[PDB]
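Enquirer: Here it is: the structure, laid out below.
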Number of protein chains: 4
Amino acid sequence: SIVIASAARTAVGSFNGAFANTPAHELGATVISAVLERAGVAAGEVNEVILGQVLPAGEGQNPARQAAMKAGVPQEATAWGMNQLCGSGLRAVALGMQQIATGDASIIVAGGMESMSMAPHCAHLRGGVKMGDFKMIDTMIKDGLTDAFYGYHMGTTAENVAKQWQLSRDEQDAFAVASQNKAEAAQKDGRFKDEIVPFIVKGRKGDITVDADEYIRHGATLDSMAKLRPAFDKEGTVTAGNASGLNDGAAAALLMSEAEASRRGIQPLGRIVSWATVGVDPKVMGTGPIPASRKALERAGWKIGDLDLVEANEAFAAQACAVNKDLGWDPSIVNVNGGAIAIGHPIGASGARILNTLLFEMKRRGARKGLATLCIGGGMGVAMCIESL
Amino acid sequence: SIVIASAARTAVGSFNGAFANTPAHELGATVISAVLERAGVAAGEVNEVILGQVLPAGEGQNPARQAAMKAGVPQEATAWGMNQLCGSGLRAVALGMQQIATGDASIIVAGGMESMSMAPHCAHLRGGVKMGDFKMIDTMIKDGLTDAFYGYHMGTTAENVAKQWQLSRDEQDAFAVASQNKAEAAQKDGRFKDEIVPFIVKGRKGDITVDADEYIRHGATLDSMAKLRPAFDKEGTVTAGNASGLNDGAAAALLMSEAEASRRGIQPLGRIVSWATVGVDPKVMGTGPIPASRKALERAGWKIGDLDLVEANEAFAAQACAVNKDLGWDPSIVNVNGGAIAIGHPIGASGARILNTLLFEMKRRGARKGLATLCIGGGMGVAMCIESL
Amino acid sequence: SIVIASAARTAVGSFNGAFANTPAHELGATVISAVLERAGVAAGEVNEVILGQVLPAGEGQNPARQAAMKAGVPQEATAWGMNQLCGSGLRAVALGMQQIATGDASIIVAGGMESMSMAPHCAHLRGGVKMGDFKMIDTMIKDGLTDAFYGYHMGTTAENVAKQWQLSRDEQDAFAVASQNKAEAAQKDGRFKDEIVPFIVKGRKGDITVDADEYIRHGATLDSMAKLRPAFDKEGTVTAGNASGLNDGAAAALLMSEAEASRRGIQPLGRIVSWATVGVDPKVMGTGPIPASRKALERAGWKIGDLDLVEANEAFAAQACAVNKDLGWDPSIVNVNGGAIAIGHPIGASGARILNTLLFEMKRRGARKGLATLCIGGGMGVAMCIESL
Amino acid sequence: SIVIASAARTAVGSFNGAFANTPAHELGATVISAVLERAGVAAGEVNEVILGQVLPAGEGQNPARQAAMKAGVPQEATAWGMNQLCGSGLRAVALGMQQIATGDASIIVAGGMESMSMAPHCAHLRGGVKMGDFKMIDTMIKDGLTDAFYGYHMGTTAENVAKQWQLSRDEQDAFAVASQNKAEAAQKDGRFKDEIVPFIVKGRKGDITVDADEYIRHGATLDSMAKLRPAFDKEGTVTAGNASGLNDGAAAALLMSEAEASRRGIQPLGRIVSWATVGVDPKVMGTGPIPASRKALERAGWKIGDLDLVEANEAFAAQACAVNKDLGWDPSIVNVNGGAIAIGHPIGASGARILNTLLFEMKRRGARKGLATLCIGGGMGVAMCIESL
């Protein structure tokens, strides 16, 4: 029924680092044309582009449409952006899967992009401020990392899960280190090369080709991890080291019917066998993946034990351990090449980033069933089940 | 298979007018509850809330989820915002229909919301400005009304359509006045009452209930219309008078399978027979509805001649006329109670707004087949065909 | 030896009132032209322009020079601004007196001007704000009204004078209401028209002539004052009622040696016989007038009791009562036409504003000896003794 | 009559360099304390503090008073800031002299301070921006360096002087490199150590003592000056290399009557024999020094040829050479240790800085008469004559 013919992602950049002044639709563009090249499909055959992106303030009208056009997709196809926070990138793949399934389209490019670096500061000033000081709001924090019901940062929701699941600092720190060592190990062996599509940072006094995840840290020590101070709760347990970071990146999938891919001689990275999205208490949003995953599994007709590979977004060490602890899947098959803590977390692009990794790892190790899942701010989870062919 | 059980929209506010300090999700909340009460469905039965929103900068995390919770949809439900600019409000409805059609959901609330008044000013200031002025960009103008590829305002795209279709000032002015006249007659006759859910503007020095579209002008003259100066092209033909405005509002639909409405005793407002979306040149984006309306009819198996009622959004007189002229539908069944030039145009909500108008007008006149269509910035169009039950 | 040959002030404007968008330099130009006109002195005879001004942020390079150039003063002449906060407007006259006393100038235009309304909001952003919110500071609050040592507003130094001299709510309100009622009467009888020169506020849709003190309240009641809440100390005694306001005006005086006025045949408004400036504790800055008036009087060889009229600025009912209480001059010769609670307080202009009032009333009633004194933020005073010729 | 008993200055710092985050008043407090100390004068004997300062926006209420207080000046003394742009620091000394000359004070601390690195960005936002981007203005550029009559930078006034006097790139560049090599030589022989009082930059992770001018360039080459492009006129002649820079510093002088020095046993740095300030056309404001110097010499009874040492500020090479050309003084007695091109240009501090410089070279080489002079944007100049005792 609906398969992913090809996929591609840029390397994930560090906050104000390599993509510092690069607008998300520029990276978007690169990824959309990679997926077409990669499958052998022409720009002109795309019906629509669906990109999740949570922080587009100042980027101009519909940046999804700017990405498509810049990548060569003609003015005839359509494009749209969408937000389900951290779930946006994965969610977008299921929404183009739906576009094909209802017969509204034949070929979609779907995924997500995000420039946390380029997120602006803002103020509402139409009414004027007659007397007194006013705040200039960091939009990446307000619109992307602050709970809207309790007023605190995602990090505190992580702390709520820590306390609730009784996850000690040492246990989260342990998890962190592992994801770094695993991310580092996979980068060193070229495991991220199929998925990555080098992005050219158009310079003035030099153009730079970025093709490596710059946020992974080499030789991460437990000692360094245990000396960091808690970032959200002054006497807390979550720190910079065991939480994901602020990052830039884009990632996408090229979707079509199974039969179309076959008419084209394409060898798909997998078949979308199910997806699901479920809400949870916004206070412990990190638990998102538990209910979404299981639903996903139930709609596919699979048992947790059937899964050969799993990508469960590393928002915070606290929430990842809780996810794994509750679902019980075998830890060795989850985030095999590392996670967000090491790799980075470009909010709107993250769900399609983890899809890429899942998809290129399933191919390279011959796994047949996989699942990607993320926790979403505001209390939500998104999960998708993929089967190789 | 999928029907519109109920529907509701707030009145449309004037810019920096009645909803001048109201956050879009507030407007949204009210409409999610309204569609819920109107159909006798309880919030706890809502699976997901889908809202189109184009300018949510500063409103914090995913305003769609903040509107769903404010309305009382439990935290176990899901919510997301999407953006296909002007067609967002109608595309949400389509996207929500798909959720039920693929069996991912049973009940969906969908439409759009917008607070153009509350759109902030912004600046990318992470680097630091070492010397010189810097701009504070109005996100309303940059993210909602400025072509991203040509750098000019929608008004200019209108002008291109004017010139191209050879639509003179008087013909554009004539259209506008007719729109005001029809919207004003509709207003006095109580034609807007069913669709409108009164919104309470929570005050300090008193509460204010708004239940009337405040941008419609009473007794609009042709003389006043002909004295205005061109707004975009210094020696052009589009004016403030023959273009839509900048406004705030929200509007939605409670969607469910026809079998489900029937198990509940609900008398739906319509059956979704088909929807379509197509791209066109961004420079003449106002031509968008032509291809998209025709696609939709084709998918529905209908002839233009089969339509009993049409709502084709009035971004600008020149594009409205070109659309009508090209499609050839009978002017007398298009925007029977007036259009966006008089009612206003709250960007993300405008398609759900027009869907409400269409749906309450088909029920009161007993029309059987209707279409809603809108042009989209960046060069796109969206249309949806509805059949009464 | 140095006389004030002529003087003029604009009407004082309400905060964001008549002069809401008129830069201070436009108002001092009209006052420069009026002093010249009023003493039969041409602009090519001016040696230098000295204008007190506390909040010139954003107006451009040296607004004293922009006033002088606008009034037609030759480019050969010089001009500078100075700032001793609320004593600025009077100090200036004292400083222009000094340039002729030491032989460096013959003819000076001295005084002050201020647009509190045009004061901007600001932030030091050269270093860059990595992330988080940051304050946009009101410069009129920060730079003109807050004590730099103690961190609280001028209104709390008022509270400190009230406690310390034990001034009740009631005594302060009566002082307040007597200030509005004497100023309304003087306005209604015409006593402000000789000192005010009309200001033209360049319109687009109309030029407006402003020749009346708009902050003065007509029919001010004891009751409405008595109902006010304390503004600075949630449970104090200074309110908006008994404190001066935030305002806009300019005011000046034209000086020359007495020998030079006799050579041109001008009948001067008075002789500067002495001035004095003295510090006090910043915490009771309201007391400034006491030692500064004392010292002026001793330098003039006069007894408090030799004075015939006195203008003692009303920063706050509390400090005005304290000052009158200690000096012990006959209250019936103080502010006979009302003071700053009713007229307003445009900070850098105020001392020239009250000098004007002093001068014109000395002339109309034939007073021979006068004194003008203000309290200054940061803990200081300035006083000036004037005798008629 | 009035002498300079002692003087002192901080090292001048580079834009966003050593004093990047130090408010102006801190640097003035250290110089107020160093002139007290250098003359055996205690702070309690200080009657008034006079500081030139052009850009104090956001520092709070009257920084002159905040530096005085920080230096321990009693709260019984007074303090005020003034603004005659570039001539501020030296005009202050002249007005402090006047204070003693007319017997209103016996002891004054006078000079300037300026923190161009701490100058903020601002915007007048009281009336609000209904729609449309607005500028955040750099207060250093607008209030400091932009001519208010013509709208262009000081650099362009420099261009007008170069064209008018026909100074070539080459002669300007040679001027610049001789300024850099004279200051460097001066710095290395310890000629700046008597005048400089060390400033402690209070750190967190350590305190740094600054006692060296850091803008001086070591081994500045002609070739590096000749390859620069013109900064203000895309095809002009003024560059960053031949203009002064953006800088931070403070500088002052302690003043008293000659008779009082003599009763204290002080050996003063010189006697102020006269000053003058004269206006010129704003467009060629760099020529300010010509008439102001001629007037001051006239007032002293001195011929150009009687001077033994001159400091003539180096705003720009072009205006410096024009001034030297016109005046005709021997170039070897001008800026003998370098000028502002090398040392920097902290606006309000500059004239006190170059005075410092004059005074310590006149004592070290035993020069009897000197003059200090600066060009002032808006079209002005100040000059001051000094003789040794």
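If you go along the chain as it appears here, the first residue is 1 and each next one adds 1.
The deposited model was determined using X-ray crystallography, 2.2 Å.
Heads up, the Cβ atoms here are built off N, Cα and C, so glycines get one too.
Annotation comment: Swiss-Prot describes B:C86 as active site, acyl-thioester intermediate. According to Swiss-Prot, the feature active site, proton acceptor maps to B:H345, B:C375. Record note (Swiss-Prot) on the mutagenesis of B:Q61 to A (Swiss-Prot position 64): Slightly lower activity. Among the sequence features in Swiss-Prot, the mutagenesis site B:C86 to A (Swiss-Prot position 89) is noted as follows: Loss of activity. For the published mutagenesis B:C375 to G (Swiss-Prot position 378), Swiss-Prot gives the following note: Loss of activity.
So that I understand the layout, could you describe where these features sit and how close they are to other parts?
Expert: Neighbour list (B:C86 (mutagenesis position), Cβ cut-off 8 Å, at least 6 residues apart, same chain): B:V54, B:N313, B:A315, B:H345, B:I347, B:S350, B:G351, B:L374, B:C375, B:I376, B:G377.
Under the three-state DSSP scheme, B:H345 (active site, proton acceptor) falls in the coil class. Its Cβ placed at the centre, B:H345 (active site, proton acceptor) has 27 other Cβ atoms within 10 Å.
Mapped onto three states, the DSSP output places B:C375 (mutagenesis position) in strand. Here the Cβ of B:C375 (mutagenesis position) has 33 other Cβ atoms within 10 Å, regardless of which shown protein chain they belong to.
All protein chains shown were included, and the count of other CB atoms within 10 Å of the CB of B:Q61 (mutagenesis position) stands at 24.
DSSP assigns B:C86 (mutagenesis position) to a strand segment in the three-state reduction.
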Enquirer: Can you filter B:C86, B:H345, B:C375 (the recorded positions) down to those whose Cβ is less than 8 Å from some Cβ in chain A?
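Expert: Filtering B:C86, B:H345, B:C375 for a Cβ under 8 Å from chain A leaves none.
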Enquirer: Can you see whether DSSP assigns B:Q61 (mutagenesis position) to helix, strand or coil?
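Expert: Reduced to three states, the DSSP call for B:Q61 (mutagenesis position) is coil.
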